[PDB]
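Undergrad: Next up is a structure, given as structure tokens.
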Amino acid sequence: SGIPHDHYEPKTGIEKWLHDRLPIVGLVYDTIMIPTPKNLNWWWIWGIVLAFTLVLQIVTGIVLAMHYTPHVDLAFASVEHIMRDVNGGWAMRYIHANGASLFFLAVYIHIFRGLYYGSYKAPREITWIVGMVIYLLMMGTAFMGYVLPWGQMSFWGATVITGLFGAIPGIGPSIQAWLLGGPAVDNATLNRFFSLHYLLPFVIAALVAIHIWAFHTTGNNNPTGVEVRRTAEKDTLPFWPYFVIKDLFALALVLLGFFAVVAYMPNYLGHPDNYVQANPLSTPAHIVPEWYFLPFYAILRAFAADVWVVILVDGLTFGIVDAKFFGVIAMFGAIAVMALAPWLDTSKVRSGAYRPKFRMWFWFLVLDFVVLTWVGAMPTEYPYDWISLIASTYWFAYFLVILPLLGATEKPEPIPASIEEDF
Amino acid sequence: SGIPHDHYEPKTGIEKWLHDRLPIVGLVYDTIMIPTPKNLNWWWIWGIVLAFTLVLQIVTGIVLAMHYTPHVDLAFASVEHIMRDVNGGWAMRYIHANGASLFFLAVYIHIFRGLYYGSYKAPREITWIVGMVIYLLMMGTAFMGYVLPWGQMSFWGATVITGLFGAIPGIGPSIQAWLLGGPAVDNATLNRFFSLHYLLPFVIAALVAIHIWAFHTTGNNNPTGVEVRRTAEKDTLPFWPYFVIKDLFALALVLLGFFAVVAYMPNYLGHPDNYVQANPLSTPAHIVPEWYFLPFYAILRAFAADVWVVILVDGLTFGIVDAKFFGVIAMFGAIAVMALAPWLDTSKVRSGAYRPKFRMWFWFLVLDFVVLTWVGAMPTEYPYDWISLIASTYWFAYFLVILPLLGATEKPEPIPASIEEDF
Amino acid sequence: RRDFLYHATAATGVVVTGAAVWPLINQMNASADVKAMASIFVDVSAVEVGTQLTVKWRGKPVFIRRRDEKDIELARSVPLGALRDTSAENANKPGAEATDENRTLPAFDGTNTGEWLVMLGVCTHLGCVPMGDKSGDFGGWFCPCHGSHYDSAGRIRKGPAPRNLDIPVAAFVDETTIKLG
Amino acid sequence: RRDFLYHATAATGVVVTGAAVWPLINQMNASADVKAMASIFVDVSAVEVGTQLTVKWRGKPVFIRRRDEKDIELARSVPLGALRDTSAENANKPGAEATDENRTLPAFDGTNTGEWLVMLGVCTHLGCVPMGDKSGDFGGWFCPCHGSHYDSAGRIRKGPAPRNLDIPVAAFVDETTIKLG
Amino acid sequence: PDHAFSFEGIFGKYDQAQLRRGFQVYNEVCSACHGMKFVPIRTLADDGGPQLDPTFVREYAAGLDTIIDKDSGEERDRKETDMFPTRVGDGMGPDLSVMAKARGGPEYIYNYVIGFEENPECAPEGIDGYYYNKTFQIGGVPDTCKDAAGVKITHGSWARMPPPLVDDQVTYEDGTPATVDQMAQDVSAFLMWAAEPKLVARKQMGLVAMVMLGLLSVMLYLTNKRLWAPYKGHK
Amino acid sequence: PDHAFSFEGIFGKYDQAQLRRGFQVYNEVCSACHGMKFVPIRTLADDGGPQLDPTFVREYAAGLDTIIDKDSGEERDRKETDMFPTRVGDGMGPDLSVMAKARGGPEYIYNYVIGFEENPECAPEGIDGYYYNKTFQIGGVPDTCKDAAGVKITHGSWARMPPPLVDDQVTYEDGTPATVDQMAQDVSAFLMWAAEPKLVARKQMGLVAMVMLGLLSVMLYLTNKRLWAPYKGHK
Ligand code: HEC
Ligand code: HEC
Ligand code: HEC
Ligand code: HEC
Ligand code: HEC
Ligand code: HEC
Ligand code: FES
Ligand code: FES
């Protein structure tokens, strides 16, 4: 059971004088020969993808910062200095910019893999909490970063996603001014964002430290509602070399596609308007902040008192909870409820591979995510308003009511024993 | 023996559900209730001082970077923007600038405490190695940082301490250009230095991580040549609350003095010429890089073929080893030999409190350090040249020959037993 | 005493910690160079009355647009009913009803109001810049960030934006100038 | 085979890693905007021959100083013996001996050398700027960074600096100009 | 058909004669109003695009406007190391440094320059000082051409730029019919260069990396199939 | 004796009348050649120093040179938000923004302005265009005054600045003998302000922190003495 196999430091004198600093003991006993089940599909790779992508972003950023100059008058020029003069330039920038896209794409699949195979269910709450914390940090990071080029979309995205904090009453304008460094956006905001943007990744790495510490102490989830049967465990092959090699193969494929993009379709995920300098006096059409924030942008700009299911007219009972504040609360709740999940699913069961109704609702949820992604880009004119309202309502409904009802009446399936599934 | 007292997680349900993430187990069992001897004097505090100073510097820097603009045309102006407009300004800058001074002062006492009480002697080699690595990183950091204000001393200090790398043959100019971003100093160097300067502190923290991991696995030295007698150990009170409170008291005193300086004598340790903008066309008199690099500056500019003990005329046997390269090697060796110490002292003994000859030689070494500090500021005219040569020669002599001879014939003292020294 | 001394040491440590933390949260506030926040003299100077005029100030645009009769009549024909924000955000006067007579502007040092209207070109939803030049579904301004329809006089309509376009404190400089501040 | 396949996978991984690392070490090299490194036309234009003239170029100063007879005679009276660097660093000619006849400069398009001397104002020790205007213990230049005494013609003396002050490639523009590059 | 360029694909390293033609046009036509500050003059020798002769570059540079200085205010000789000039206002337009990315890009410029036909049969009078363009979409439209809800019934809108070229505005030294269409294509390619000069290096890197990573991935697949063999053989 | 200032110590928050006098002196004498770019004009209302009336500040600002713009080249009215002007060359000197720190500082300025006496009895002819000072140390010296190894026998050296003031150059509105010494002291204090405006806040913070930390340290000493009591009582 949970064989650590510390190696007893019996190799030789080198492995015996290393009794001063244990380090190799840690690596070997824990982070390399960690028994993992055999039943792992191709959905348990994306964590390696995320770690590599994080390293990539940190490196490329440390390189760019050697040529980026945070100032309204010299940011655009420095970016062009990069893409033209520097030796590698375009590569670093395109790899930095697009890799953010892959990062978020990979976390999406990392998260939805989790919702299916009960990875939030006990005893794996801490991992979930830490993951939501990370998600928040990395969203804030990417936001701070999209601003640095001082293009045109930078300015206005910052403007609105800071007016949010100002929507709330009493302490809105104060926070807004304390965050922007002033009444509106200017170089001060740029300096804050650069610093902050150059600091959070390390916090993320530490949090990834705790993320990795947790699921090593707590066994990796597995396609089944079963554990490694610790009591000797013919199942649960080790990590190295088997799963290391599997993950590296998938990672090679992913990097292949990523570099093909970088080299042929690099400006595809971007907004052309970010290639024109900023004008605080003129706003372009369809700001469309980005593609990894459209869901929440839509959940925000949906509630506007423009439907018979408009709960804003009812929330107006209290004269303080206006629309804006309502949408902001709705977004914060869209995330808080995803974090609260493990204490809402009242099921003494596990992976939805044995819960059909859950399968249907979950695929509807994935569809809802895609729809929200597609709607945040389209105007607030009919019919898109009804669509956004329906989708947000279903998100909240799933995460609040649907899981309890299932946990109550959702066991028409024969659960599998013997995690050694030699089929 | 080595009582960890994991606490068994018997407190309550909170301390029992924390069996998902051990964290509190680590803190309690290891990093708080770490048995430390009773025989500790006031020289075992400076590590807490260093940790706090590092945190202070990191914080103040993260704040400054919100207003500093890396560019030749806007650095000085941004520094003045800080010291005038910003709310706190002068405080952050003076605390950042001077705290570096305290940092190095504190590491000096941390290191010399070590040389006395055989803290480099086995089984504490890894700590020593890691400490020298750190010292290097933090020297490089402070150097990169003194440049950012783009004053006058910045430029020329950078110029010379980069011409060093160019002294060596074959791969000197290439490295010089690859480090400066060009033939000479300009904005590119500034960007590199800012980035680098804003990144190494985290590496230092990690290295401090390993630094703290090591001497927790390996017992804290103690005033004597004795261990905690693991086999139950009435000696070795715990860290918390006793030594925590002692260190915090000393730290309060130190911060008191430090803030008195910051508020009354802040520009004392500085160079006024760093308050005039840079002129690549005019060099001031007595550049005098700083005060924590004068020893090595002197060891460098001492060997010049201007004494009957001039080994440069002899090293000229090989036409490649000229003077400059000789001084550079001498400096790198001045540090490498301090790192090699634990394998040069051939003594089966410990703290020099029981080795008189060692006491005398060690106080001579401290005097040599002070003298080198005082000499790097004075010209290379007679008699200072002879002084610098003598001092460097004694440094090398100590660390190479003196310790072996002692380890041979240096045991006229009764060593103390029973680390419980109830005198 | 055990309790008193221990708790007092803890309290003093906490107080010092807070006194050290506050400035790390104060430096991010508006600095003195941002404190200035003063006025601007924009000269109307025959810009062909009826299309628009925009000028930068305080980091935001200040819209100075003449009036087109059709725009005017549409304005003056708006009863307070069915008007989201009837407060006439203009700070040059009290909270008087959001009426075009009060909402257009001072009268050149003369006596007339249905000819000029200078408001802050900042959407009250989240601070975007609406597009002018007769746009939207009400012959006024349209915000492209979320779709808020403004009217001729600038009062909010058809969108999430809660209130109309504010009007800063401004007076005239004897028939060719505007004072913003 | 076990050995072949495993070792080949490792080799390919290593190769890819290196191909990815190299640019992270290449970007820090001089960029194309630093590649330029071209020439400058400085006009002597009667600056009162005998004191000095300094101009910025390539990020370093280029010293153009006329000659003072006492400085000249001290120069021409220096035998190659007791001269640290006798190579005449000047790149406008071969490694001919560091003699004042070759070491002063071209002759205005005429025939004379003991009147002008333009060298690179960069100490060969570590690149500091020596102080001019008759300084040091040899009536020339003095480096304040470590104490290197230069002579009248710029040849190094009395210090760690190994070689004299180099002389870039320069020709005259017909009696009032200098071409640096 | 769509008149695809050379670079439109996995290959097509910027046929350079096209770019020299675009340069002949840009400096003689578009430069009168437009600028390219984000473009150094020394790039007309760098590989990939117009590999002109450096000496001609220095000549053409000295023959341009006067960019004064950064240290001592004095009208210099506009050395190549400087950037192309900037036309800012009073009847002038934006900067074309990266206009090929702020819009499939070059096709916009081609189909924009192409198309300035007379005013349609909805508003033949048109507007004073504004001219009509088939493809610009961010211009004003008269009320006579708008529908019932503000949308325009015209394909394009009214742009403030006049027609830049006639039937035979300039001569090509290489020998080629210099009609409007060829000039438009050429200048579009030149602007795409000015925006993406490092295109060919992009493509070559992409090829090299695709190859090396396919190799690595194949080898890893073999290693995986091997290691996992004794556990996937009976089923 | 040494004519210590007010701020020379643990107290001395910049007696403001002295600074107003120094301002009368600086704008009417030193401003002709020197500048203070690193100094905003609005600081003449901020506390600590000259708490002048804002309206006078705006007037004095509009009455200065013309600082053109940063966005649209056009000679503006020079609003207070801008910085003091800059005199750069052609018989002009450095910037006095932080000259009080690039040298005990203000004493240098006092003992420098003080001292321009005639040429000594070693070189009475002196030099053409250069004037003599007894305290500047970074100026040239004639060969007649140097020793055998280049060192000067004079106290100071020859500075390019002329004597700035005579016996009664300007009047003080408050009523005070405006001799040279008082003006020198006043202008020195003004420059020290221009360099260290946040001095008084520095001192008050230092006091507060010394106090709080002494308190904390005393309490920790008591706690230590207590905890370590049962182990240090028999000896
Ligand atoms: C002045 C006589 C011009 C010359 C000659 C050329 N251009 Fe221009 N251009 C000019 C103006 C005033 C504008 C702004 C138009 C507006 O309505 O805002 C432009 C615009 C362009 C654009 C941008 C179009 C867009 O979608 O915003 C392009 C791509 C452009 N012009 C191209 C172009 C070329 C290739 C030229 C030389 C052949 C050229 N223009 C000449 C003014 C003038
Ligand atoms: C031109 C007529 C001047 C006026 C009036 C004032 N100053 Fe000046 N100053 C001037 C020059 C050309 C120089 C450079 C001198 C040199 O030899 O390099 C200076 C220098 C100073 C300095 C710096 C001295 C030093 O050690 O470098 C100071 C502190 C100074 N001047 C002060 C000063 C004051 C207070 C004035 C008004 C009372 C003033 N100067 C007027 C030119 C001129
Ligand atoms: C060491 C510095 C650094 C790190 C670490 C870093 N970046 Fe950046 N980032 C930059 C710089 C510099 C820019 C501006 C240059 C650019 O846009 O490429 C930038 C810009 C961006 C952009 C906008 C790209 C563009 O071209 O508009 C995004 C998105 C972004 N960062 C996201 C991230 C995310 C997400 C992470 C990690 C979680 C990250 N970055 C890590 C330095 C860094
Ligand atoms: C909001 C949720 C969430 C986020 C965001 C998240 N994780 Fe996870 N992660 C999980 C969960 C749940 C598991 C499953 C743990 C288990 O099975 O015991 C997991 C597992 C892992 C694993 C091991 C198994 C696997 O799925 O590969 C790795 C490695 C990992 N995460 C890395 C990362 C990294 C690196 C990041 C970010 C840079 C990240 N994760 C972000 C929740 C998250
Ligand atoms: C987050 C950024 C950051 C960190 C971390 C940081 N600094 Fe700095 N440092 C700066 C900035 C910004 C400046 C320039 C402003 C200034 O000089 O105060 C600077 C300047 C300096 C200076 C010159 C001070 C002066 O005023 O001339 C020194 C010395 C220095 N740093 C040393 C250090 C050392 C040693 C460390 C930690 C080991 C450190 N710094 C940590 C940001 C930082
Ligand atoms: C080059 C040597 C060196 C450097 C530099 C160094 N250390 Fe140490 N450190 C030591 C040695 C040796 C010991 C003694 C360990 C023992 O007694 O087991 C030690 C002990 C310590 C201790 C515990 C006992 C004590 O002396 O306080 C702390 C805490 C500590 N170091 C922190 C730091 C921090 C933080 C830094 C830098 C930011 C640092 N040290 C830099 C060598 C070094
Ligand atoms: S920001 Fe103006 S409507 Fe959303
Ligand atoms: S740098 Fe010129 S002598 Fe040391």
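Residues displayed in chain A correspond, in order, to Swiss-Prot positions 2-232, 237-428.
Per the header of the entry, the method used was electron microscopy, 7.2 Å.
Yeah, the Cβs are placed from backbone N, Cα and C, and that goes for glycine too.
For reference, Swiss-Prot lists these features for the protein:
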BINDING   A:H97, A:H198  heme b b562 binding site
BINDING   A:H111, A:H212  heme b b566 binding site
MUTAGEN   A:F144 to L or S  Loss of binding affinity for ubiquinone and ubiquinol
Undergrad: Run through the Cβ atoms and count how many others sit within 10 Å of the one on A:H97 (heme b b562 binding site).
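TA: A count of 18.
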Undergrad: Between A:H97 (heme b b562 binding site) and A:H212 (heme b b566 binding site), how many Å separate their Cα atoms?
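TA: A:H97 (heme b b562 binding site) to A:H212 (heme b b566 binding site), Cα-Cα distance: 24 Å.
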Undergrad: Which ones, of the recorded positions A:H111, A:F144, A:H212, have a Cα no more than 10 Å from the Cα of A:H198 (heme b b562 binding site)?
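TA: If one measures from the Cα of A:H198 (heme b b562 binding site), the recorded positions that come within 10 Å are A:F144.
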Undergrad: What Cα-Cα separation, expressed in whole Å, is found between A:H111 (heme b b566 binding site) and A:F144 (mutagenesis position)?
TA: 21
Undergrad: Roughly how many Å separate the Cα of A:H212 (heme b b566 binding site) from that of A:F144 (mutagenesis position), to the nearest whole number?
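TA: Cα-Cα distance, A:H212 (heme b b566 binding site) to A:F144 (mutagenesis position): 23 Å.
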Undergrad: Running a distance check here. Ligand 3 versus the recorded positions A:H111, A:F144, A:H212: which have CB less than 6 Å from one of its atoms?
TA: none
Undergrad: Write out the long-range same-chain contacts of A:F144 (mutagenesis position), meaning residues 6 or more apart in sequence whose Cβ is under 8 Å from its Cβ.
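TA: For A:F144 (mutagenesis position), the qualifying residues are A:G158, A:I162, A:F298.
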Undergrad: Around the C-beta of A:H111 (heme b b566 binding site), how many further C-beta atoms are within 10 angstroms, looking at every protein chain?
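TA: 19, counting other Cβ atoms within 10 Å of A:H111 (heme b b566 binding site).
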